[PDB]
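S.K.: So that we are looking at the same thing, I have put the structure below in structure tokens.
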Amino acid sequence: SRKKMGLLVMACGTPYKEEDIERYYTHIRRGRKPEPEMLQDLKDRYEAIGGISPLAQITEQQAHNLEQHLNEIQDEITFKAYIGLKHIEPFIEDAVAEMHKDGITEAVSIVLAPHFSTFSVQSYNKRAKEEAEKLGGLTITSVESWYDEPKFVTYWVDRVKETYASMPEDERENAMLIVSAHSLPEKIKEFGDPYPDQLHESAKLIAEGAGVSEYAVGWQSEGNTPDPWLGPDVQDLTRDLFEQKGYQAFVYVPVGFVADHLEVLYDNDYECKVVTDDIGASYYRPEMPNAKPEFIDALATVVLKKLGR
Ligand SMILES: *Cc1c(C)c(=O)n2c(=O)c(C)c(C)n12
Ligand SMILES: [Cl-]
Ligand SMILES: [Cl-]
Ligand SMILES: [Mg+2]
Ligand SMILES: [Mg+2]
Ligand SMILES: [Mg+2]
Ligand SMILES: [Mn+2]
Ligand SMILES: [Mn+2]
Ligand SMILES: [Mn+2]
């Protein structure tokens, strides 16, 4: 007498091989194919971070581990996971169509991004519900945010504590914690979008639980459009704080991201590292959640809380 439920896990997506770069970035750029020089630059960046194929495996592993863990920790519901991506197949609509074809009538969705925004999360949930409505006979209840789930806060708190415990004593007393997420166009403010407030609260909760008194909030990985995006960018923030107070170590927590992808392995571990190397400071960036059991249990709790169980 276990009830059957779909578990729709949504994410941005990643190329599966080098020859996917063109079509992935064309989709991100709203139909504008990157010029040859940019295509070559992107290939070089992926080669520099160790290759493309490991990156797509992570979302698959997160969805699989989440399904199995959810089915182990309670006895009322049997979940089946379906992956729906924004920028490459399987797309969100493909996942909903597959759920419908398989006989799913009830689903719960979650986006692998802990902060709500009108640009990403709300768009993903709207797409999923609209496909379900067009097909009929299937309903979806959607997680909207989960940055404040205690288990997730604790993941990052314990990683930050481990990092501060490892540094030399002079660094430990003169370090700066930078907490960041993916930048979005500033115009989201016109809708009252809580995304910036939620990033600031994540930073408060992590710094507080870790006992870190000196921290700052920044943004990273902005796209390219004429209208402004949320700032300051982590590169400028790092340099400005160093000019202000001479910090000897910077610790980066990209809380908006859940996996080892280009926006962390390159935009932090390279682009921020260039700045810290130039100023003479040490660089630290603790492990991303990926598919680790502590993170999977946090996500399972988010899902069961959403269902009132
Ligand atoms: C992959 C991706 C894009 C294109 C984007 O705008 N964002 C976000 O805001 C997040 C959190 C992720 C992932 N992505
Ligand atoms: Cl929610
Ligand atoms: Cl929310
Ligand atoms: Mg090849
Ligand atoms: Mg909430
Ligand atoms: Mg960039
Ligand atoms: Mn397993
Ligand atoms: Mn601020
Ligand atoms: Mn981006």
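We number chain A the way Swiss-Prot does; in order, the residues shown are 2-310.
Technique stated in the header: X-ray crystallography, 1.5 Å.
Backbone N, Cα and C atoms are what each Cβ position is placed from, and that goes for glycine too.
Sharing the features that Swiss-Prot gives for it:
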{"type": "BINDING", "residues": "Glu20, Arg46, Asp268, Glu272", "note": "Mg(2+) binding site"}
{"type": "MUTAGEN", "residues": "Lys87 to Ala", "note": "Retains 92% of activity"}
{"type": "MUTAGEN", "residues": "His88 to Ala", "note": "Retains 5% of activity"}
{"type": "MUTAGEN", "residues": "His183 to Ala or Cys", "note": "Loss of activity"}
{"type": "BINDING", "residues": "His183, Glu264", "note": "Fe(2+) binding site"}
{"type": "MUTAGEN", "residues": "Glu264 to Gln", "note": "Retains 21% of activity"}
{"type": "MUTAGEN", "residues": "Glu264 to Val", "note": "Retains less than 1% of activity"}
{"type": "MUTAGEN", "residues": "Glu272 to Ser", "note": "Abolishes the effect of Mg(2+)"}
S.K.: I'm trying to understand the geometry here, so how far is the Cα atom of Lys87 (mutagenesis position) from the Cα atom of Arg46 (Mg(2+) binding site), in Å to the nearest whole number?
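M.R.: Spelling it out, the Cα of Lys87 (mutagenesis position) and the Cα of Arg46 (Mg(2+) binding site) are 22 Å apart.
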S.K.: DSSP on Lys87 (mutagenesis position), three-state: which is it?
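M.R.: Assignment for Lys87 (mutagenesis position) reads coil.
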S.K.: What whole-number Å value do you get for the CA-CA distance of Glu264 (mutagenesis position) and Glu272 (mutagenesis position)?
M.R.: 10
S.K.: Taking the Cα atoms as reference points, how far is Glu20 (Mg(2+) binding site) from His88 (mutagenesis position) in Å?
M.R.: 15
S.K.: Say we define neighbours as other CB atoms within 10 Å of the CB. Which of the recorded positions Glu20, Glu272 has the fewest?
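M.R.: Across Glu20, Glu272, these recorded positions, the one with fewest Cβ atoms within 10 Å is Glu20.
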S.K.: For the recorded positions listed here (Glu264, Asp268), tell me which residue's CB has the most neighbouring CB atoms inside 10 Å.
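M.R.: It comes out as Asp268.
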S.K.: Of all the mutagenesis positions given, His88, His183, which residue's CB has the most CB neighbours within 10 A?
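M.R.: For the mutagenesis positions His88, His183, the Cβ with the most other Cβ atoms within 10 Å is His183.
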S.K.: Within the chain of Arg46 (Mg(2+) binding site), which residues six or more apart in sequence place their C-beta under 8 angstroms from its C-beta?
M.R.: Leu263, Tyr267, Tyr271
